Amino acid sequence: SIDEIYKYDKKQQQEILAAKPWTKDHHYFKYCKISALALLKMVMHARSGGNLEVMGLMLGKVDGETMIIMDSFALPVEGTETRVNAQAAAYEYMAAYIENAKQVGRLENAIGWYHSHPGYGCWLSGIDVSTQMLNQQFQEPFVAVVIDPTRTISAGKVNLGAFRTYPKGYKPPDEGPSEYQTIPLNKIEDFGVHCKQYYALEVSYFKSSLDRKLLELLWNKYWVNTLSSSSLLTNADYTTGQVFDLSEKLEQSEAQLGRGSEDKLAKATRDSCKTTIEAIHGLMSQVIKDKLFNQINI
Amino acid sequence: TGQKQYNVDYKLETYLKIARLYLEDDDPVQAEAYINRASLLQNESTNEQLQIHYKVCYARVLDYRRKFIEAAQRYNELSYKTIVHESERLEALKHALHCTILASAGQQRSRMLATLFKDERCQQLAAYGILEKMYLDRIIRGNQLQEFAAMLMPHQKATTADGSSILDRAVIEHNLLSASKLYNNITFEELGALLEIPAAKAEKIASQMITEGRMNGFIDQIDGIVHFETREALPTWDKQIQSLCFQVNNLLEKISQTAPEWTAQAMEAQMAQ
Amino acid sequence: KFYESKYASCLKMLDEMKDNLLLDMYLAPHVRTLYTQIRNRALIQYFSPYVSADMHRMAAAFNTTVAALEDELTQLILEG
Amino acid sequence: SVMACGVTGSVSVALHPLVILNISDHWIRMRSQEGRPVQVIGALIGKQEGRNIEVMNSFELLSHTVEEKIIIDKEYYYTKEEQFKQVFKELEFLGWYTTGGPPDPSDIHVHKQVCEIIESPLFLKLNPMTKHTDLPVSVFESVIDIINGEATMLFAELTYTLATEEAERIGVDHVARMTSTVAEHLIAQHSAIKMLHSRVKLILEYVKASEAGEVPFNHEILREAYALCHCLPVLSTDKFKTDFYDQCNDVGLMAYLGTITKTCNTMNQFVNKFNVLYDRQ
Amino acid sequence: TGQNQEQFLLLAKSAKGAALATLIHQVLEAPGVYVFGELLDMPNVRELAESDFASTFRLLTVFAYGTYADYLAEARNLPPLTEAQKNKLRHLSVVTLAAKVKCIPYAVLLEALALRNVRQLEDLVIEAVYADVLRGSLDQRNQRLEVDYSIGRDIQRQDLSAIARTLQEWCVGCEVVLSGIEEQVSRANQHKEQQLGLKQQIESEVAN
Amino acid sequence: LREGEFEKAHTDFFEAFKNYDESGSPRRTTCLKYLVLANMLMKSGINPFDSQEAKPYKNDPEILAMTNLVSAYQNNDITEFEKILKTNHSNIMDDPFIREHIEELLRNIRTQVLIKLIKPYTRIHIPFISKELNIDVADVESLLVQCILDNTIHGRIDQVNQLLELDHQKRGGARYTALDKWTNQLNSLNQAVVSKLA
Ligand SMILES: [Zn+2]
């Protein structure tokens, strides 16, 4: 049953919240299921922030070792990424929004917070770790979602991560696959300092039976939008920002060869490769459009 | 303030009478103050006729106060009341239309122009031509404005600074914005000629609208040309591709609607390949 | 006069001071550098707000001849 | 079938798929709660630039039924408006949505209540129990007409297009797909081109059927096919050629610098190994 | 056109010689009616061809297929037209020019429509955009008309094949692009796997 | 005011006016005139009789000229400012402390009116500005020179054709600067990579 996940069982949630199985294991929560609606809303909000970090709250529930995100909403806050617990400034707003949401049938409560990292990957900074540690101390169960709208667009693939912090003093296990991401130099130090203070959940997505039907029928007209993308100029500032960072990365890799870490040039080469590959893909779509609509004549 | 507790309708009738009297005295500010007291009672009343009387008076106050969009909305709502005689529902619609044309440019005015344009009854009004042309962002001729100005009440012909009326200026600004949708760029001599105004006035008003942020563009004073928000280059190419493919979808839908037999017969050939 | 862009009167007063400042003990061995540095800066400050400037008005504003201004400017473009 | 059924009007509507998903989710959630299909109602927000309407987001609305009639809670809407204005400052109320078949008297009654909030609201209807092959989303404008001397409100259907937001397209594509760098990137284009090729082939076959005979001749459809033919090629101007080649040279130069970086790394690997095997450091 | 088609077809099936001859002068002097395909294909109007009202049928042929210059060349034979009909025919001539090329210079428009000054031409293009016949924008500086969209006028039963000749030219175009991707994608895999395989050989030599 | 510190003069004249309000006239009205002068010279206070003690004193017939002048300076109108200066001649020009800064204040209005005038243009005639601001052509060019040098006006002057070519031409220059630094670093890097072998 595709729509089974949409059923809200209040008593079952109260039973789980009274049981608190997460207190028995700091790696209790392993999976993160996100609704197509919440993904779209978070990506739409993240993109709307442009090159500035934005944040919001996520509404959902828990099911065994799985955290479920059903919906999300933007918070009118300043200082995302600079202020510890910046979300706190929207407390009043959050209380009213949720109250009003309950009036229209949004039964799911706060399950987490999402914020954007425009052009610098999905991970938790020092400020993010302090914020998530506060949330896990006072608002458990809670999860932190990070989205890179810029990389989503440039790669043509959703760039999202779901994370949970470890309590102060607690040491992680051997596990930590760590899927490689290019981290800019102005962020890499902070990344390295706090990278072992949290873990990444396994993310998956879902949609309803009606969403499935509607998206096939949407495609019957949405195909036009795939042949009129214009991705090269939409987020042009990202590639320029990455190149600006790449140049300083190459300056450091040159300094490594100068006199005397573990091969910075290869990392910088993989970064320049990724950025260029994305640019060429943009040109591929542009040339495809030129071949289809311009090279026809009378 | 008294010991007597007067009924809602007595208070409403008295406030309406006061408001009506202040309007007769050409004191719309005082009329509005008392019509505002009446507004707090009108919903508690069960006297339909009295509620219609305040609504008419309320709209008239707003009209005389130059709160044209608000007046237009109230007059328009009156035009839908089935208990009001058809002739009066039209007088109300005519008042709504005139107020909407005279209203300050913006989304509320444009939404009201849309509401009125969708109303078939507006075709019985002499100003329909103007409505249609305003709604459709068309250039309005001097002659058409002359006839419309003749359709107005004296208070509605208010004049700013140089003896020029709000309407005269609103029509020029509407025409400039409408011309901005036809051209990428135009000379002041030509723009003046198309708008039936001197070239210096076309430049001055265009310059004002650009500075005020009501029109996007830039002026070249040496070449004597105004350049309108082009939005050209590659995004235009993408939008033209969209128009072409949307034309494709509309054509397929029309083929399937008019002749579904051949649509299915040729549809099976796609699966056969 | 340097801040008010009145370079004619500025250089006039500066050249009026020149011979008198040339007699100073510690100031004299720098009188060539300072004056050249000032003049050059003035030339830059004069041309800073222009896209197209008349060389006759510039020569008249800097108390020099058009050809001498042309040579000075050529040197100013080559390095300055 | 009491509605307008005549001339087209007004606004050119651009719909964002987030709105469709919002409505679908609203209907799925209420159906899940009640264990039966429920008619859901909500607000449509976005941008209005003259006669161009862009429907960008939506939110659920509170309503009650008095006897048999649906009443929208206006106080709830104004509270919600004060909230959405804090995070979507550039957006405005454009109209409302509901679920079901073709428009009915209840929709007109509610539409009049929405008309008490905004002057010319749009009406969007989504059919979650569709029997047909086309997207079950319809948009309407309200027209006030005279039928048998009675001035009444009716709905007139508007044509609409889908939004062009890159991040939204990728999100929608990723959602719709739900499973080499080149192989997975040009698949969405390959399917889009295949869809276009199908439409082009169907129109071409209609043209040949009409010209050859047997199939009924139509002045109007073939006239539009002629008008479609004359739209190609799209953008043949010298300014577009300069811009297209500007784009191509920018990506080209960037690709050249990227290949230089990779060759710089390959040269570094080779020299690092050569200094060990063929040389003694 | 759409309403006017049914409104005048109802009169077309219930009209005779002279009434049809005057109806032609009524359909051509009516706003919104720019297509006459259904009216010209009528047997009632076919009877007027090579009859007492032949010039009116020739005028309808010019309005449905020809241009303003074709009317000027045969003005001595064709019936006289008012300013509104002359304008309409000019709008249709701009549509033919727009069907040929996207960017029309003012000189070609002034010559084809027989106009003297720029504003007259600009006002006619405005009248075209206003009557939903054309879509586009005018460029004063470069003295050029940029056409975004132009409607269909000519039916052309004999020349209909040309439409298919371009449609197939587009189809083949798609068929190339599609195959191109199919090949390129295949190559992108053909390289990848090969490289992986080669790497697996290099990595197998590390043990030696 | 003699030195140039207008904010400290404004605070000094405000507290002095408070003390003169506690004691009495005739220095109270003159101190209020110097307070309005400091409010205008500060660029811009524009709210003297909206503060505290100055609220009921705005109706005074002696200092009414300063209320008219501060409102004219608030809306940035040269014609009105010069009209009030011509109507209330003796009330303003007799005092040397206001007469000394009246030209600086006049130029401060002219600067803002010019800024409001240049915004919609890309190329603007100098004679046009001369006739619009009502100021000599040479003084227009001198004002534009000073204004561009202080970065208040974004543009340049074409002295030959007698026009102001305003800064508008802005495109994606951010990419080319990043590609420029990427090129420089790749040059130095490839030199350093080749330097490894011998
Ligand atoms: Zn962060």
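Just so it is clear, chain A uses Swiss-Prot numbers, and the residues here are 24-283, 296-333, in order.
The deposited model was determined using X-ray crystallography, 4.1 Å.
Cβ atoms are placed via backbone N, Cα and C, with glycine included.
Per Swiss-Prot, the feature domain 'MPN' maps to A:55-192; the stated evidence is sequence analysis.
Secondary structure at A:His138 (mutagenesis position), as computed by DSSP, is strand. Sequence-distant contacts of A:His138 (mutagenesis position), defined as residues of its own chain at least six apart whose C-beta falls under 8 angstroms from its C-beta, comprise A:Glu76, A:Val77, A:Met78, A:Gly79, A:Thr103, A:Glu104, A:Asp151, A:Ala167, A:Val168, A:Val169, A:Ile170. A:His138 to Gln appears in Swiss-Prot as a mutagenesis experiment; the accompanying note says: Abolishes ability to deneddylate cullins, without affecting the 'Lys-63'-specific deubiquitination associated with the COP9 signalosome complex.
Taken from Swiss-Prot, the feature Zn(2+) binding site applies to A:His138, A:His140, A:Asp151.
According to DSSP, the domain 'MPN' (A:55-192) comprises 51 helix, 41 strand, 46 coil. Those same-chain residues not listed among A:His138, A:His140, A:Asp151 yet with C-beta within 8 angstroms of the centroid of the Zn(2+) site C-beta atoms are A:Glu76, A:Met78, A:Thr103, A:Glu104, A:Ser139, A:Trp146, A:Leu147, A:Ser148, A:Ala167, A:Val169. The Cβ of A:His140 (Zn(2+) binding site) lies under 8 Å from the Cβ of A:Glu76, A:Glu104, A:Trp146, A:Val169, A:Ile170, A:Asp171, each of these being in the same chain and 6 or more residues away along the sequence.
Residue density at A:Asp151 (Zn(2+) binding site): 25 other Cβ atoms are found within 10 A of its Cβ, drawing on all protein chains shown.
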